[PDB]
Amino acid sequence: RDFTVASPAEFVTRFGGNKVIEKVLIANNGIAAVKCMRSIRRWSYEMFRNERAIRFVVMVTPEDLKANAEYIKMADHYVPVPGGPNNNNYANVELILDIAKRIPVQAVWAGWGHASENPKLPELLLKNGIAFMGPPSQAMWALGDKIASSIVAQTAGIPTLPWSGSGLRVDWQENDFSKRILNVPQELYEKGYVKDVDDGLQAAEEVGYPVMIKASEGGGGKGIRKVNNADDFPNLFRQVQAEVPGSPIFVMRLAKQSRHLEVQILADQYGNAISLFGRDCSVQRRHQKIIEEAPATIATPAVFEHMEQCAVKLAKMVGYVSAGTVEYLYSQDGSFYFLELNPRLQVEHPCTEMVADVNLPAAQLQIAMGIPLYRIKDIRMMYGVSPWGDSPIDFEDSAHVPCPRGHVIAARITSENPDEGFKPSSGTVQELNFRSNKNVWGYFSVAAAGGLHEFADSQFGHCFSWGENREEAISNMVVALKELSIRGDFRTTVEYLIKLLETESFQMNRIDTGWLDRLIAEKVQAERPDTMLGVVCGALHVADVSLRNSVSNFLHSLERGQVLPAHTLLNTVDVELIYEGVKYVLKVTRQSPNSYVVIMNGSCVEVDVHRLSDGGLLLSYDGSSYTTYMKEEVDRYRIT
Amino acid sequence: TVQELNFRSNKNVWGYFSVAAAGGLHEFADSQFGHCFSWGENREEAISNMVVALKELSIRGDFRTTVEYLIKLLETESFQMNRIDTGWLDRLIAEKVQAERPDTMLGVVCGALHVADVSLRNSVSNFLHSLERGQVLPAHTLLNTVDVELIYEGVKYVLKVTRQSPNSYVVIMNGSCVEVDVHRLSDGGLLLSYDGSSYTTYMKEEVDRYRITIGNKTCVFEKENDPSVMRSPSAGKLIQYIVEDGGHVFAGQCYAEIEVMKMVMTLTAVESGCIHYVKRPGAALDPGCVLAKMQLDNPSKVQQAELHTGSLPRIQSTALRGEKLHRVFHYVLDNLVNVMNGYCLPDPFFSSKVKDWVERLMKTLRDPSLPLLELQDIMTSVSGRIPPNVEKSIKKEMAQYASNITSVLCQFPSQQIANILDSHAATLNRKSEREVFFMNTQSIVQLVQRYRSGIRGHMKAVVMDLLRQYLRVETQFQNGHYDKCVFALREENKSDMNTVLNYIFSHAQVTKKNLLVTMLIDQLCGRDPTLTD
């Protein structure tokens, strides 16, 4: 408790780094930018007693400015860039370099946006003396496409693979650095890629019926064919060969319906790599993550520790720094398969922060300054060592010391529309109120003022809940989701998440990567109010708008000296509403300014209605009170 | 009332409030409208979490909101060392510890910008509304310069605010200017860029004060109403005074009779004191003019002037001095275009920078390296969706052009780039391989079209286009008086009144524009007595 730092220079000196970072460029937007700035600023206050010791520069398009993106106000400096698709603003590595040198910055963070999948950016930055908070390009190359990934995984402790073209491997390089030279593995590439019509069949004979054939440039709905038969392989195979003519094609075995696990790997620039903890990410819709859970509770200790060891060995031999994820496919009988390494920080990384008491983006910053792992505070605590010291950590001997604290659920809030599929929606926000509580938090890339524009991706917010175990975390998440209010022009998938968390299959942890797909085809978009209440509420909203407009227009006429007759100031409104094919016709009148009467087929009900300052109505109907809102569309009424 | 309530929660921090963004606090509604909580492993971590969280929240409304004081307390060493007692805060209160103020210079600039922006937007709105109704106001009620006066800690600051563009503001004090980049936010605030640093700011106008929020710090400026000078609220004429010169008047008593509108309006005194009249009975009145002084007992606010006479901070400039040369093109050209649209500095500042803009543009347009730099940017931004054949050819051609710089036979290969692209289009891939090529190559097409005749033709084209801007406006205000010309424009542009306003606004600064016109003629048709058609 004798450390006295005020500037990053002194910190680097004391902790044994070699590069000072005072300015960081964020080549990202939305959630990533928000999260980076916030986490690092917390750490900055912790060490320097100055929340703004590290300045953050952001690149702003006119779209994000007009939409009042949240990260803009947080940033220290902004520079405008050209708008439009990602290749003009954020995926343009040369532009990133141009800004990084125009505004003298010492580092560039990319995160999980659009440039962190381009191996050319670390080269461009390192050639100019700029520290990239991520892997070097040589790793990202060695971690290239899929054939090279499957091959290189087998050079050290061999993870099982579902015949990535075949099960053949290369020589042993347990802890040596190597590049993907096409001299030895070329044979594997020749087996991993196919040329003739009958080349692919040689895989089908060994893998079995569920064969997946994809072009080297396949994706986006084309270049992919799933063969379910044995004799129909030539048809869809030749189809893939025609989907991307001239390009090499590859054949692989299709996955079974099982679990998708992840391991979070963190590493310094001195060859030390550690496994933090895992994640269970098996709630997916069309291969898109929806809900993530931090303790990988499905895997037993033995097999899970094995998966951790394999992930670390890969990171060490390939030469990966800062942070990344290794994906595994976990079968129900205790057998894992390698899938791929993601060379960048994931959006769902707080899941492992919350159970490890670490800060990953700050750790990336400290790594970028050249600080080894045994001098970073949180790591030192994680292995049971005094934070204020410099003693080394034997990471292999003390690898049993780290232990997760609790259980975390992360639910992402998307902008899709569960009604009629999952079409992405967009528009303005009218209210964004997330009521936090003990062990619950969350954050969003947009505020109440502002919106989501055409080029603004989905996933505009993330909620997290902690508990001692699975059940408590579920409970916290469900309640918190039921308590938040999001209102706007766009649609906001929240209610569907609630319905999923209340489903017994989830709560008993009996799910797989095809769970949600099956549920979608079964038409599970429930969580509707009772019909009678909805009819009454919609009637009241329509009638109240009509009555208020009548009053406003009539009074305006009176102010101007015109007299309208006393039948344009009506107190009765006819409302018609169709629900599930059934037409309802109602009359709405009033016995007082606040007492409304809804009449249908000669029967009447009384409702106490009060106008709220926020545009909604407070109802008292049958004892129970309700808060309601309406939005009128071209051909629909949306009643909340 | 509440205007915004955003508590950014985080790990180990939460809180809750009894009121939402819509809603408010009424008379019988007690204090303590919300609570924040922070957890940590020990005392220090908990403090850190609380401090950061408090610095990140945003509460805005009519009421005042004690948060900054809590921050100051948590950052006090006596708290952190846990050396406090039940009388700690009382002692600190008596020591006048209400700190956490922004720097004065920044606060002055920000308040100036808010005041001026409100005045400018009101001018625009009222003028445009008049145009919609068929009224024509003269072109001195649509001003681009605002005078702002702000008192801070007894010191009076007097500033002028103008604009060089819709987003570029200039604050002038005592002959020194600073440039600020201002963007309007949808939430009512302003985004500033001042000296590199960016700021988010908000303003609330009170009866006699301006409340300026900069980030999470608050600064309050006093609106001068202290000298106790009676002033005419409007234009008009003075008819008579009601009371004797030197007589005592009481607040609420009428002291003078004036007439504007051919309709008589009296004038009540604000304060009780001895009145002496400045204007003699029968006189022209201007709004805010000096009519009559009153002697009071001077309770306070004596000599709250000490007019600041210095200079505002000036480190940066954003002039792109030696930065890439093709960005400088855009910079200077856009400044000159905005001059042509009526955005012009005041007297001693105009033509002190415009001449430099012209000179820098002329140098840039004669540099052979400009078009290839443009090509670099547009080609690099689109790596994918371009056939490799055309990509390789273009890279080769531009490399050749670079090799021939500084040679009398050096010409930009616009035709050759166009040739290879048209060759690929002559192959004409069908069905989504057609349109992708024609669309992802549009930037290149634009570039080559601009430089069909080389840098010479491009230079002449740019300067000509500016001259055309001039004529586009000034040929409409010939043939008669101001209002007649405006009515002609109104009757042509029936469906849009912003166009009409733009014509008027740019016409207002005709003299400064003419200076620029002459400078652009002399640099084009000077020592080269030839004229193309």
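Chain A is numbered as in Swiss-Prot, which gives 98-737 for the residues shown.
Structure method, as recorded: electron microscopy, 2.5 Å.
In case you wondered, yes, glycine gets a Cβ from its N, Cα and C as well.
Taken from Swiss-Prot, the feature domain 'ATP-grasp' applies to A:275-466, supported by sequence analysis.
Residue density at A:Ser344 (mutagenesis position): 14 other Cβ atoms are found within 10 A of its Cβ, drawing on all protein chains shown. Here Swiss-Prot describes A:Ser344 to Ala as a published mutagenesis experiment; the accompanying note says: No effect on interaction with BRCA1.
As a published mutagenesis entry, A:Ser432 to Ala appears in Swiss-Prot alongside the note: No effect on interaction with BRCA1. Taken residue by residue with DSSP, A:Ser432 (mutagenesis position) is part of a strand. Sequence-distant neighbours of A:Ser432 (mutagenesis position) (same chain, 6+ residues apart, CB-CB distance under 8 A): A:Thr257, A:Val400.
Residues or ranges marked as Mn(2+) 2 binding site in Swiss-Prot: A:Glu437, A:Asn439. Neighbour density for A:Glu437 (Mn(2+) 2 binding site): within 10 A of its CB lie 14 other CB atoms from the protein chains shown.
What Swiss-Prot records for A:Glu437, A:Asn439 is Mg(2+) 2 binding site, and it gives sequence analysis as the kind of evidence.
Summarising the annotation, Swiss-Prot assigns active site to A:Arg441. Taking a C-beta cut-off of under 8 angstroms and a sequence separation of 6 or more, A:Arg441 (active site) has the following same-chain neighbours: A:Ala207, A:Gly208, A:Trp209, A:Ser213, A:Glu214, A:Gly231, A:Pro232, A:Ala420, A:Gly421. The DSSP secondary structure for A:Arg441 (active site) is coil.
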Residues satisfying Cβ distance under 8 Å from A:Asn439 (Mn(2+) 2 binding site), sequence separation of at least 6: A:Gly421, A:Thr422, A:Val423, A:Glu424
Rounded distance in angstrom between the Cα atoms of A:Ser344 (mutagenesis position) and A:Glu437 (Mn(2+) 2 binding site): 22
